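S.K.: Quick one: structure below, then a few questions.
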Amino acid sequence: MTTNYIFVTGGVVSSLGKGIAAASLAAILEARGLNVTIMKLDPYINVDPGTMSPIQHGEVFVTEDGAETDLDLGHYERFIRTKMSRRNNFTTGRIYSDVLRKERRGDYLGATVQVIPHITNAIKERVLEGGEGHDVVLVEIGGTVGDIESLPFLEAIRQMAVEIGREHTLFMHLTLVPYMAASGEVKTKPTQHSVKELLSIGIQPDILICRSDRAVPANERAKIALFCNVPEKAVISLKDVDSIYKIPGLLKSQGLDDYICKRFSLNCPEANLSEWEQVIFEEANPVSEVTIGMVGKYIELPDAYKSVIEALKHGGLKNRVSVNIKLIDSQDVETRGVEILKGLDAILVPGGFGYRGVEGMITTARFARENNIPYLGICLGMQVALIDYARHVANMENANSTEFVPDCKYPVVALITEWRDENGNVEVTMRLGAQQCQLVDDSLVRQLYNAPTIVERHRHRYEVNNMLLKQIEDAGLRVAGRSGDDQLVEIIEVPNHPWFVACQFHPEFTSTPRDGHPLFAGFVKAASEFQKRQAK
Amino acid sequence: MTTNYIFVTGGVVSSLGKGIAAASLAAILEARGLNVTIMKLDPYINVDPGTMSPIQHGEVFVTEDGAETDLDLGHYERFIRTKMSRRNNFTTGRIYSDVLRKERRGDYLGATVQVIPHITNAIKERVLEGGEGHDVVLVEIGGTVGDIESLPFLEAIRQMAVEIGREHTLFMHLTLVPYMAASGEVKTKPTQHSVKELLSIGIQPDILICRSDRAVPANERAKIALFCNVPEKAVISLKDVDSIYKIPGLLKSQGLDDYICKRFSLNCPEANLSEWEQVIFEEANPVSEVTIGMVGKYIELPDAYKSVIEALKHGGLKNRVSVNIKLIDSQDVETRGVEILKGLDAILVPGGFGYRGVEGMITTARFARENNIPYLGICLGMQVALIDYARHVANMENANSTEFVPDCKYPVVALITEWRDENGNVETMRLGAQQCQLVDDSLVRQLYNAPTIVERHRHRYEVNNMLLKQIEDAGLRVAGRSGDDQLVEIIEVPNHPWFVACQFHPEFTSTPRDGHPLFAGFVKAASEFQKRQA
Amino acid sequence: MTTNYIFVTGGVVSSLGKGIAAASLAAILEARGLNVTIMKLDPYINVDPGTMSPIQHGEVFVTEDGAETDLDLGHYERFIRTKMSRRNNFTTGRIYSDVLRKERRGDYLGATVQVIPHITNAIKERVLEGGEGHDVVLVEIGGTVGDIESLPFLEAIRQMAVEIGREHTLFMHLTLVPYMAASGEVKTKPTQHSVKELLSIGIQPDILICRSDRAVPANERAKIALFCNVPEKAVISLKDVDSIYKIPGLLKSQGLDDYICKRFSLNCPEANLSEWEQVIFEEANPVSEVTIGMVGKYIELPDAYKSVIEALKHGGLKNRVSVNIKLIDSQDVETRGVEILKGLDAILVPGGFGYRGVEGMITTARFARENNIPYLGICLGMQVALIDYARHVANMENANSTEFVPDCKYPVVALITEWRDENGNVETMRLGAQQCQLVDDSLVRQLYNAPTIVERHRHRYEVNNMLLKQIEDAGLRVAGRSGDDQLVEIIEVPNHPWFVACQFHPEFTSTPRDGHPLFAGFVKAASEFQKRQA
Ligand SMILES: [Mg+2]
Ligand SMILES: [Mg+2]
Ligand SMILES: [Mg+2]
Ligand SMILES: [Mg+2]
Ligand SMILES: [Mg+2]
Ligand SMILES: [Mg+2]
């Protein structure tokens, strides 16, 4: 099993759908029984995305193993079965980070450390390390062919190709092909110029995925093929679709996989896109429609909630419900009232950090609870839910979490190390990654999940204060799931509501269009049910 | 009078509307009382545009001086009052052609002839020659930056700038700023890559014209302004508009002219855009509408009849009528018959060459003439009508133009030389502006409200004077003539609401601001018809 | 017979000796029994090299077929046996000139003519035409990579390679590898930058010829091989040698041909360089030496007489004499007189045009003739002698060539047409190979050991036959003639040790391997003289 590489680059413009296109291609190949993987090389100095701001960067994906990563890894997982690890994503800064240590520590032997080969060498090592024992490895180069930031990545993959050879390496480049209103036509120039840059640095693309408003007409394609470029019938059209679930099919329709298998000398069964057609079908044929309110502090960048939004969609798939997501700002709530929340068949409070929109969230939770509106809260969203209750259904006077009010009488949520009493009494940090969790017999989730135990992914520090727990419990609230050790609280549920659950983890990083998510499926169904009784 | 030069280039993709944008800028400057001109440098080996196909290039504009040029000079002309000459358009081929010959006549003295400096020197010569004593000269460079084709032009203007200095030189570069439905955002990378191709060539742009499908936001702009670009507040947004007549105003609103004037140290009044405003108003507030059928052969590529279409639009303006142009292929008249002609308030038969739909046209002329439908025929459209007339009225069995049936007995159209008769009895090309005399009791005389007019020519075949009288007798009216050989220019059909046909190309003189008497009159009639006919 | 193409380009600087290096490689391949040719693509607008000045370009080589070409074809010819035709050299100007005309005759059908594909198509056509059925074709691209001038040629060959594929195409790129007296080391950066300019243009070199003043060390090489370059062991060192005759061996030692043959899948015997070895030996082991004065006008740029110099060198080879060429300006003969001629064992008066030193020459001829100094005159050098002879012996007051004094009474040199007499009595250009008949009792007859020979021509002015007999009578010998008009080709001076003068350019046929009878004979004599004269 000689490992084969597909280096995926984009030209002309950013935001071309490269992540998704690699994902889709990976999907097809897997559908052919191949052992496939994908990796993301991010051309930025930040050592890890775990510090990038959601606005700008988008959401911070979390792998099983706790790596904080680029959201593209989210796309990968929702398209292929291979699990992502830290090995699947690295940035220009971690490389440098690396090379700078080895240096300042000898390794180089007073030799002069340069981009080439020291940096490039470091890139290859990591690329190999992640391709390690896969039939096909998709290497997605972030940024745009043409930026400097890209340079070292491109040079490294160039080196690889030479080394490894045409028989186990391919270059897949993505270009924009604008449609002209004025021209009333297809502009191929930009692709030519892009391919031109590849050549300028040693790279001759083997495949071209042409992104356009609409399908790129053979004639145009035929032009590109030869037009500079120089590919054969490996010029692919990637029109704008209304559903990403259709991409694997479109690419297949065009022979991309075949081209790829031949080149790689991969003898293998024809791709069966049944699951994808299924997903498409379901999506195309909803029965009912709901409107869900997503109440958070980062709505400027919807990509800040990428995984949630996809999860909601999946939940809809599993119920034949067309979900209408209405993005709402924690703030306005605690500003514009509560009349913004009205008209939601359901309400979701995602994660985030601060204290910023936090008050409006607490509110939202209360509104949901009080108005028997199905509510689902992730992390922050659980916390803001622990509160409202603590506050409104118990004593917990000004109930809060030390993230916001370090000195509260009632710190129902806060670092374990900070666990104190209402009387300041006391007892005798970053949770990242997949973690087992024990569900409470007789709980909603225990039913939804249909298992005693589950594994979910975390990304948090502030825990439920066990010190003020029973106090909230006895107020009626219920603990649905825990995480042994310190038995930390993972899931809570409010007993006298139609559908009210909250968890510490990010159920969203486990949802997929093909298999859904028990929690989201439930939530969505409930939303439906709610819609149904509100009028009938 | 130190001449000032504005070098206009384009990046990313072709078709950014660079010609119109240059025209519009010229329009502002002119509206500030400046003496302005514009020139088109086409990076193509064809020596003379007058040989290229419309499929590819679209209409052949004709200047006053008879030069055959790129359609862009038509745009220039519809935006500024400066007239175009053969000196406002030239190609790579002309340059090489020039150098080759100069070289063959030993002007170079055994020295090595090279792109640099021979070709570039030749280009510079032409530029200066064309900008000769104007306050501002806009030099539009054809082609797309980054291509091989335009290299010489770019090197040449680089030198000029360097020679002339930044006090009288500016580079204005158009670029595509795509819109991502996805991210819902605007991509400035292409601009950056494009701007960098200039640098690689030694040019650093002074102004950027950012073309998008919507306005480019100050955000995306200041980014451009600096990031990879380096211009001041010379980052201009040029969104897709619904009327090119809005452009000068749009550019003026963003201060382009001020920046321009400022750099060139031009102290002049603010741009008075009143005429443009009027045009804009008239266009937006039609009081009625019509459907004018445009019956021809190159009907496929629109640009083929750029100027005609524009002149019909101007006709609307003048009459506050909304003109619906129905592009009709003459072969289908041939094919399916006058069935297609049904539903028009007017019929226009344009010029062109190639027997092709020629029969399809004659028919149309007839149709129009026989159904009292207002008609306008230009050149071929006039010939096509002489025929119909001659035929169906003068009874001249298969009257024709030698151009298509040299053996015709009855050939009312033909070179002055081939001029024979039905009895075989007997006894170069027209280009550019020609005085023509209007006949005293003509419709056309009224419209133009003048004894003599000046129009543009581009034809060989003529009204066989040896047969004229026959048709005259048969009722036809000679509305105008050349003068000397007293060649027939215009003809009229008396028992008609509105039937005019001329040899010249009236469309080359139409302007949105001042319109055109024929077109005006023709549109009016189309209206009248419309109404009546209901 | 799938033709194989070797694209030869150059980077960093011009004058890397690219022509010689291509020739030498061709020489190896040929020595392996391959059918090989070479062509010169000159990126200059001059249509015909036959109009460029030597100041700039050096001698005008003349092919068998009469084509006037770049001196490089002379190099080609001195290294391979394949003969050159007009098809082995062409310029940018020829290409454009071709396209222009094709375009004017509507071959393009109104389509846009552009650099790509029209010009590039034209180039490809010529290349294929020139490589037509040879096993290997070396295509030398003139100019320096990275310049604008050579763009088209580079794009064209890029296409070919792409079209033809790597099985029959190779790119060979010459580059400068400077030596730093400082660090005492060798700089490979320029190679890298140069190699990268190719990439930017879409070409990735297969072989690098590293030119230095000393051999490039395996060290600096493997670095090149990979670092920024990417070729295999196609990194060749080409140090400055003392004899170009060593080159094929030097290249062969590094395995260039094997690599070449290998890539092209050519199965052929090892390069037999015996002839080269001999040449090398002869050159290194002269047994005596001489000083031959080369008396002329363009005396300044050496390359002006490339072939002559080479043929004199070959003369040495054949006689194991070391030839000391004394470049003597004819105006100084004019200026300072025969004083300068002192110290020569022989006198050579080359060809050329321009009255200039013409008098300086006639003198020389005389001097040589009157001091029994072996002489050789080519073309002008022959004319210059007819004169002297005619004059100082036939007593023809100021005999001359109309070329300089059209009004001369006594004009022994002139166009067949101007052919008059002293009494005014009476009754295009020669280029390329011409049969000439050798006179039975001539020296020249012995030397060539043949009745008829073939030589190359490049002249207009001729031996005025109406005056011949006079000079014949005065003692002069007609050693050879054209044939038909029985034009005088060669003349001899009987009371002389060695005095020959021909119209043709013997130098165009000289070769280091096979030498040249005239030159051989002439050098021999110079030796003899030398000795005697002491
Ligand atoms: Mg991506
Ligand atoms: Mg990235
Ligand atoms: Mg234009
Ligand atoms: Mg153009
Ligand atoms: Mg050379
Ligand atoms: Mg050259």
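Shown for chain B, in order and in Swiss-Prot numbering: 1-427, 438-544.
Placement of Cβ uses the backbone N, Cα and C atoms for every residue, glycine included.
Pulled the feature table from Swiss-Prot, pasting it below:
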- B:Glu517: active site (ACT_SITE)
- B:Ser14, B:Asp147, B:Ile148, B:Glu149, B:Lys187, B:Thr188, B:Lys189, B:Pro190, B:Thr191, B:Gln192, B:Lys223: CTP binding site (BINDING)
- B:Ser15, B:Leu16, B:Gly17, B:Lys18, B:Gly19, B:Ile20, B:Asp72, B:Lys239, B:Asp240, B:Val241: ATP binding site (BINDING)
- B:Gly352, B:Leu380, B:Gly381, B:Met382, B:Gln383, B:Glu403, B:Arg470: L-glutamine binding site (BINDING)
- B:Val349 to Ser: 30% increase in both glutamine-dependent and ammonia-dependent activities (MUTAGEN)
- B:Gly352 to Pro: Loss of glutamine-dependent activity, but no change in ammonia-dependent activity (MUTAGEN)
- B:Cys379 to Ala or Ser: Loss of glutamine-dependent activity, but no change in ammonia-dependent activity (MUTAGEN)
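Neighbours and distances for these, please.
M.R.: Long-range Cβ neighbours of B:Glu517 (active site) (same chain, at least 6 residues apart, Cβ-Cβ under 8 Å): B:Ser307, B:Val308, B:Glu310, B:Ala311, B:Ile378, B:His526, B:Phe529.
In the three-state DSSP scheme, B:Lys187 (CTP binding site) falls into the coil class. When other Cβ atoms within 10 Å of the Cβ of B:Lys187 (CTP binding site) are tallied across all protein chains shown, the result is 23.
Taken residue by residue with DSSP, B:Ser15 (ATP binding site) is part of neither helix nor strand, so it is coil. Neighbour count (other Cβ atoms within 10 Å of the Cβ, all protein chains): 16 for B:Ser15 (ATP binding site).
In the three-state DSSP assignment, the secondary structure recorded for B:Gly381 (L-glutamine binding site) is helix. Taking Cβ-Cβ distances under 8 Å and a sequence separation of 6 or more, the neighbours of B:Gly381 (L-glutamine binding site) in its chain are B:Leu348, B:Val349, B:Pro350, B:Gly351, B:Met361, B:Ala365, B:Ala511.
DSSP assigns B:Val349 (mutagenesis position) to a strand in the three-state reduction.
Cβ environment of B:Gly352 (mutagenesis position): B:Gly296, B:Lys297, B:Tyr298, B:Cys379, B:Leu380 lie under 8 Å away, each six or more residues apart in the same chain.
For B:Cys379 (mutagenesis position), the count of additional Cβ atoms within 10 Å of its Cβ stands at 23 [all protein chains shown].
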S.K.: Hey, which of our binding-site residues B:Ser15, B:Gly17, B:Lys187, B:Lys223, B:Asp240 end up with a Cβ under 8 Å from chain A?
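M.R.: Listed in sequence order, the binding-site residues near chain A are B:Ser15, B:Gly17, B:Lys187, B:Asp240.
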S.K.: Other than its own, how many Cβ atoms are within 10 Å of the Cβ belonging to B:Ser14 (CTP binding site)?
M.R.: 18
S.K.: I'd like to know which recorded positions lie near chain C: of B:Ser15, B:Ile148, B:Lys189, B:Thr191, B:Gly352, B:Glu517, which have a CB under 8 A from one of its CB atoms?
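M.R.: Out of B:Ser15, B:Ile148, B:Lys189, B:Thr191, B:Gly352, B:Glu517, B:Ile148 lie under 8 Å of chain C.
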S.K.: If you pair up every Cα among B:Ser14, B:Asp147, B:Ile148, B:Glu149, B:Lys187, B:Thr188, B:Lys189, B:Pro190, B:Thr191, B:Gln192, B:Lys223, the residues annotated as binding CTP, what's the maximum separation in angstrom, rounded to an integer?
M.R.: 30
S.K.: Just to confirm: which same-chain residues, 6+ apart in sequence, have a Cβ under 8 Å from the Cβ of B:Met382 (L-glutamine binding site)?
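M.R.: For B:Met382 (L-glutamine binding site), the qualifying residues are B:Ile500, B:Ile501, B:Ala511, B:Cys512, B:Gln513.
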S.K.: Tally every other Cβ atom lying within 10 Å of the Cβ atom of B:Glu403 (L-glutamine binding site).
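M.R.: By my count, 20.
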S.K.: Which chain-mates of B:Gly17 (ATP binding site) that are at least 6 residues away have a CB under 8 A from its CB, listed by sequence?
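M.R.: B:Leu174, B:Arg211, B:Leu238, B:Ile244 - these are the non-local Cβ neighbours of B:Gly17 (ATP binding site), listed in sequence order.
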S.K.: Within 8 Å of the centroid of the Cβ atoms of B:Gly352, B:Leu380, B:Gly381, B:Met382, B:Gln383, B:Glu403, B:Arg470, which other residues of that chain place their own Cβ, given that this set defines the recorded L-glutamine site?
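M.R.: The surrounding set, listed in chain order, is B:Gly351, B:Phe353, B:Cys379, B:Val384, B:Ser401, B:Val413, B:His469, B:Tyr471.
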S.K.: Quick one: of B:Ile148, B:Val349, B:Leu380, which of the recorded positions has the smallest count of other CB atoms within 10 A?
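M.R.: Counting other Cβ atoms within 10 Å of each of the recorded positions B:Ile148, B:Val349, B:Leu380 gives the minimum at B:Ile148.
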S.K.: In terms of DSSP three-state secondary structure, what is the assignment for B:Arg470 (L-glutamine binding site)?
M.R.: coil
S.K.: Give me the Cα-Cα distance between B:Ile148 (CTP binding site) and B:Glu403 (L-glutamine binding site), rounded to a whole Å.
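M.R.: It is 40 Å, counting Cα to Cα.
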S.K.: List every residue in the same chain as B:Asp72 (ATP binding site), at least 6 positions away in sequence, whose Cβ is under 8 Å from its Cβ.
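M.R.: Counting only residues 6 or more apart in sequence, the Cβ neighbours of B:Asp72 (ATP binding site) under 8 Å are B:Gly19, B:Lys40, B:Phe61, B:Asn89, B:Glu140.
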S.K.: Hey, what's the widest CA-to-CA gap across B:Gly352, B:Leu380, B:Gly381, B:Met382, B:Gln383, B:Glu403, B:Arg470, the L-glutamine contacts in the record, in Å?
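M.R.: Site span for L-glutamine, by Cα atoms: 14 Å.
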S.K.: Whole-number answer please: how many Å between the C-alpha atoms of B:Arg470 (L-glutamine binding site) and B:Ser14 (CTP binding site)?
M.R.: 34
